[PDB]
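Structure first, then comments.
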Amino acid sequence: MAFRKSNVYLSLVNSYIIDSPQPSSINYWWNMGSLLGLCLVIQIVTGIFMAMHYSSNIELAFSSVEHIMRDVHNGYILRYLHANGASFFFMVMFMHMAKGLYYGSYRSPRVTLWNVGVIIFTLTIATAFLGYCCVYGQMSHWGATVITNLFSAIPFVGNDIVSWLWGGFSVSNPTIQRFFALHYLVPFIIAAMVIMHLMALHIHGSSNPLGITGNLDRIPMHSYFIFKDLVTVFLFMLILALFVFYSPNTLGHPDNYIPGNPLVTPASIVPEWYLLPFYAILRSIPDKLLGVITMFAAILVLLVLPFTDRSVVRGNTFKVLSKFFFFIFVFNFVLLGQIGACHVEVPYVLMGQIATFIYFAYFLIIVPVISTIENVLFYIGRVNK
Amino acid sequence: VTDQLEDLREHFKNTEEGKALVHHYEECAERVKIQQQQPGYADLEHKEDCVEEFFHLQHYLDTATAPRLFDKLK
Amino acid sequence: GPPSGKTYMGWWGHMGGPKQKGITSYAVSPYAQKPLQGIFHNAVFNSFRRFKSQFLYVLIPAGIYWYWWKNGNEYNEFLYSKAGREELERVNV
Amino acid sequence: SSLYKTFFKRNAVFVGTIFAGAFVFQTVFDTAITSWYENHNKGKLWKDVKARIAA
Amino acid sequence: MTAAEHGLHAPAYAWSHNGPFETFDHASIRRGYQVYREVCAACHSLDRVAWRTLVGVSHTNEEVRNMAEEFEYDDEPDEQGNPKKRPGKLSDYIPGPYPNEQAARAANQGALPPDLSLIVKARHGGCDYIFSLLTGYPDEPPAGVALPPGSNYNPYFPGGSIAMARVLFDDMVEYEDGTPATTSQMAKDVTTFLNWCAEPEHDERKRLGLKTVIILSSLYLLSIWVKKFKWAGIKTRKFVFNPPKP
Ligand code: HEM
Ligand code: HEM
Ligand code: HEM
Ligand SMILES: COc1c(O)c(C)c(C/C=C(\C)CC/C=C(\C)CC/C=C(/C)CC/C=C(\C)CC/C=C(\C)CCC=C(C)C)c(O)c1OC
Ligand SMILES: C/C=C(C)/C=C/C=C/C(OC)[C@@H](C)[C@H](OC)[C@@H](C)CCc1oc2c(O)c(OC)cc(OC)c2c(=O)c1C
Ligand SMILES: CCCCCCCCCCCO[C@@H]1O[C@H](CO)[C@@H](O[C@H]2O[C@H](CO)[C@@H](O)[C@H](O)[C@H]2O)[C@H](O)[C@H]1O
């Protein structure tokens, strides 16, 4: 047989990237996964090169990043790639997840695939938070303060967990040094989780836009999808480049260009954009404990979809009601984000509480009710007795 | 020479729209000093200011001066 | 090697699909085809069709949310202006 | 296009020629861009400001 | 939130450096430095800017050396261990007016003048904001505004009450290049200078972006074409079904 198939190392490459049978009809929405691997690589490479010039001590962290920006040859390119890349990593992840939601990718036999994906999402959010704290700007200090405090809501031992996470009385040197060490570690755990994600993907293969079997017409990954992936890889790089070179700070917060101050929390404090919908959810609950529980539940509820989707067909392509409510969900999510960016004021507080309800109602009420109705509609529209 | 920005501002404060805006600000300023001279002004917790009317004036001026100021600068 | 669990996808030669018979396919080398320039005149009016069926599913939910957003924002602006400070004290606490 | 068949004659361009052309491109392209860029910003550059200075 | 608390929205001025193909105006940077030295430097530090970065940007190697030497910096102790000073060199960072935070607050009614090295990037509005703030002090605050003692009114600052008084006045600086030193002109210059302080890579960054975007755009258009070619056989493929007899 060909060497690519006989060699122990190359056969892995062959089965995953060359001869892997792909359903002939997958569309550009199936290009997000490769884009995520590319994002992971960009974050790791740029972070290691910057680590070479970074000091984690709380007294030097902010200046060491300014040093990367001013004195390191091409340093600003590395930092801007890393920062803007993190944002692009989230934009693509949301699209990858939304694609799964729309096409019923979370369904059997891909439940394990979906569950591992949820874990990766949690780890990615934690990784970005740890990195954000390393800059040690104003948003870094308060973000670290607020987020480590999320654990104080745990009854009895909560405050002990926080003092342990901090390594002291408050967010200080011990805190930033351990957050940098952890920021360096997690990306590699994410890499291992991605391999487990690809392993689950390999046993059943990708799904397709029709939601039915792809077994009757497959085409090799090599050539077709390798070059098709190339198309979105360049488009992705072009757009990332426009931000990195022409508008590098548009997706960030001006307060992070101010060294962290333990005695003053800016009135302008706003979480990173990709965290806004979750932030809004927490803010909508006027209780400390319930606020943090509901926010975490907003992520874990994604695990419920394989069970609440009662439909007999995979995906929303041929489902009028499901398509409509899917978009209600998407735009409701964007609203949650817009609410997160707003002040805790009158119209906003109530809108956030209603949007929060709609968010949970989608998975727990709308999908099971609507999918059941659609099941019945499909039946009575053709059975003549 | 005279400041280029002050020039363009003065010029626009004297247009039809500008006069209308200073008038509304003026009518507010008048109403305010009358309330100050009356007894019990210190303890009222409902003192009116004219920031809003002032902002409308300043906003109009900004909108007209901003796109022109630099052609007059070096 | 070690026994592998049954799945819903095999590999070339045993994909796991049903036995096919009666279907005949035809194709022509990309080399023998008209170089990329014909995707117009014949493939232009045909396009844009796969969004004429979908835009309503996107637009209506979008509209509902944009309106809801605009309304709440304009109301907040009113509440914090002079004219609405009376209503503000009412709806606030 | 017969222009292609004169240089490469129905065969694809080989890596060596691709690599060679890349080194050439890099130099040419950079000068072309720097020239346009500096010309587009004539008067604002330090080169221009230094000319108006004498010390 | 109320307009006063939010602060007046700064308008968009036509900065010569706005635009993908635009570099900073280096003459304005040069002038901006003078305004900083003669006005701002009395209360504002510029800690992140090293003398050497000025060379080839706004001043000559000689001019910067003279400027650095006007300041004394701590040197290495002598043969006997006693401390000693030294004139400044290009490797040094522009010195600040105050020795520590406490001394800075004492000289400003308890307020702390922030360092201006990143001020342009550390505020929404960027150049538009900084400029507007400097040229936006009204001779008298709007009617009804109870301004605290030692404070000043500026509509562009959140809350309207700012601890920095107007410091720019017509002809308070004598521009070396003969330019009329009006307040709006001086504001336009320091701001341009401060943008460079915060973004020294600006000119070079946009030049690299131009090359990067051209190469990537081409690669993008090219990949589309290559993909369509590699897929032509599949896209135009045709099927026919002839039901098998039993
Ligand atoms: C998927 C992985 C990663 C993500 C999502 C990520 C994300 C981030 C984020 C959001 C920041 C702050 C960006 C900013 O400056 O505003 C950051 C900073 C940083 N990251 Fe990462 N990071 C990742 C991997 C890595 C790795 C492996 C390293 C290797 C050491 C690393 C090193 C750093 C350093 C040195 C900083 C500080 C410099 C800076 O602010 O850009 N990162 N990261
Ligand atoms: C770093 C993150 C990730 C990487 C590198 C990654 C990569 C991939 C790849 C290569 C594919 C195949 C191509 C495609 O369908 O796009 C895939 C499929 C899939 N992934 Fe991910 N993924 C990531 C995160 C996630 C997350 C966060 C989820 C969900 C919460 C998820 C859910 C899925 C599902 C369900 C599929 C199957 C889609 C289908 O065939 O219909 N993935 N992923
Ligand atoms: C044209 C020269 C100057 C420039 C460019 C300038 C610029 C600035 C800027 C941008 C701020 C920050 C405002 C904000 O937080 O948004 C500020 C604050 C301040 N400046 Fe200046 N400044 C100048 C001269 C001066 C001088 C000479 C003094 C000392 C008499 C001074 C004292 C202060 C103080 C005390 C603050 C604190 C404001 C507060 O916290 O309320 N500045 N300045
Ligand atoms: C059936 O479905 C599939 C499918 O199976 C596959 C495989 C793909 C193709 C896509 C992929 C295989 C994506 C895979 C990506 C990854 C596994 C990324 C893993 C991440 C990493 C970060 C790798 C680790 C990297 C390093 C150690 C290098 C960094 C450090 C360096 C270079 C050292 C620097 C230092 C010095 C001193 C020079 C599809 O597109 C697809 O659907 C269409
Ligand atoms: C060693 C690792 C540790 C201790 C922690 C890791 C795990 C935590 C998370 O998830 C993994 C966590 C990021 C959370 O996830 C639920 C996100 C949605 C956070 C959402 C979030 O962000 C904020 C933020 O960014 C801010 O910045 C200025 C400020 C903030 O208040 C004003 C917030 C905030 O109020 C919330 C809820
Ligand atoms: C990841 C970093 C990027 C590195 C550079 C990217 C790769 C560039 C590869 C450039 C040239 O690689 C080149 O490809 C062409 C096919 O396209 C090969 O050509 C081969 O196939 C073509 C096509 O059937 C035949 O006409 C030709 O006679 C044959 O030799 C050529 O021998 C090889 O040398």
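If you check the header, you will see the structure was determined by X-ray crystallography, 2.3 Å.
Keep in mind that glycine also has a Cβ here, set from the backbone N, Cα and C atoms.
Taken from Swiss-Prot as is:
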type: BINDING; residues: A:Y16, A:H202; note: ubiquinone binding site
type: BINDING; residues: A:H82, A:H183; note: heme b b562 binding site
type: BINDING; residues: A:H96, A:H197; note: heme b b566 binding site
type: MUTAGEN; residues: A:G131 to S; note: In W7: Causes respiratory deficiency
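Checking the recorded positions A:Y16, A:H82, A:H96, A:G131, A:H197 for a CB within less than 6 Å of any atom of ligand 1 leaves A:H82, A:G131, listed in sequence order. Taking CA atoms as the reference points, A:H82 (heme b b562 binding site) and A:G131 (mutagenesis position) are 10 Å apart. Listed in sequence order, the recorded positions near A:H183 (heme b b562 binding site) (C-alpha within 10 Å of its C-alpha) are A:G131, out of A:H96, A:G131, A:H197.
Among the recorded positions A:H82, A:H96, A:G131, A:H183, A:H197, not one has its Cβ under 6 Å from an atom of ligand 4. When the binding-site residues A:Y16, A:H82, A:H96, A:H183, A:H197 are checked against ligand 3, none has a Cβ within less than 6 Å of one of its atoms. Distance noted between the C-alpha atoms of A:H96 (heme b b566 binding site) and A:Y16 (ubiquinone binding site) is 19 Å. It is 32 Å from the Cα atom of A:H202 (ubiquinone binding site) to that of A:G131 (mutagenesis position). When the binding-site residues A:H82, A:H183, A:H197, A:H202 are compared by the number of other C-beta atoms lying within 10 angstroms of their own C-beta, A:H202 comes out lowest.
Non-local neighbourhood of A:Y16 (ubiquinone binding site): A:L198, A:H202, A:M221, each in the same chain, at least six residues away, with C-beta under 8 Å from its C-beta.
Packing around A:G131 (mutagenesis position) is summarised by its Cβ count: 22 other Cβ atoms lie within 10 angstroms of its Cβ, all protein chains included. Looking at A:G131 (mutagenesis position) and A:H197 (heme b b566 binding site), their Cα atoms lie 24 Å from each other. For A:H96 (heme b b566 binding site), the number of other Cβ atoms no farther than 10 Å from its own Cβ, over all displayed protein chains, is 19.
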